[PDB]
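**Student:** Below is a structure I'd like to ask you about.
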Protein chains: 2
Amino acid sequence: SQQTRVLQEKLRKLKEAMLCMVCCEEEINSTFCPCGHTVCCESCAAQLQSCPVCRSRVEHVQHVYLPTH
Amino acid sequence: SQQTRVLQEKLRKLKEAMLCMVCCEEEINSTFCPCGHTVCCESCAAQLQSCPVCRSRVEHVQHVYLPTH
Ligand SMILES: [Zn+2]
Ligand SMILES: [Zn+2]
Ligand SMILES: [Zn+2]
Ligand SMILES: [Zn+2]
């Protein structure tokens with residue numbers, strides 16, 4: 001039904017929000033510290049000097065294990 | 001249709017996977033460091049000396065800003 005189409009769209013949007021903001025292909029699993037923005041996969045987070053969201057200096061990257069992985 | 005019911009169940013499970021595994025009421029937004037398990041809200045994470053997934057000591061809690069928030 002039309003309701004099935006609405007639910008498919010909600011699911012698709014939530015799943016897309018879990019993907020890396022740089023490559024759009026891999027799941028987010030890395031946090032820039034200390035700011036806390038968690039928006040990249042490990043590969044894309046590895047060479048950024050500053051956060052792509054807030055511009056804060058990246059002191060290090062913390063790996064995150066999420067139940068949605 | 002029956003697919004509407006199946007999609008409602010998938011969406012409910014994905015949403016539940018984003019809620020704190022301890023209180024079940026607030027969104028996950030905290031990482032136990034250094035292990036990286038990101039399973040709690042800030043209120044539950046502040047009360048745990050050991051990670052509830054792996055039992056490693058919590059040295060500190062890192063707040064995470066996720067695009068799904
Ligand atoms: Zn990436
Ligand atoms: Zn940031
Ligand atoms: Zn909680
Ligand atoms: Zn742990």
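Our numbering is plain: 1 for the first residue shown, then up by one each step along the chain.
For all residues, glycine too, the Cβ spot is worked out from N, Cα and C.
So Swiss-Prot has the following annotated:
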MUTAGEN   A:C20 to A (Swiss-Prot position 387)  Abolishes autoubiquitination
MUTAGEN   A:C20 to A (Swiss-Prot position 387)  Abolishes ubiquitin ligase activity
MUTAGEN   A:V22 to R (Swiss-Prot position 389)  Inhibits LDLR degradation
MUTAGEN   A:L48 to E (Swiss-Prot position 415)  Inhibits LDLR degradation
**Student:** Determine the mutagenesis positions, out of A:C20, A:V22, A:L48, lying near ligand 1 in the sense that the CB is under 6 Å from one of its atoms, and give them in sequence order.
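**Tutor:** List returned for ligand 1: A:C20, A:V22.
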**Student:** For A:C20 (mutagenesis position), which DSSP three-state class applies?
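**Tutor:** DSSP call for A:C20 (mutagenesis position): coil, neither helix nor strand.
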**Student:** Hey, what's the Cβ neighbour count for A:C20 (mutagenesis position) at 10 Å?
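**Tutor:** Excluding its own Cβ, A:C20 (mutagenesis position) sees 19 Cβ atoms within 10 Å.
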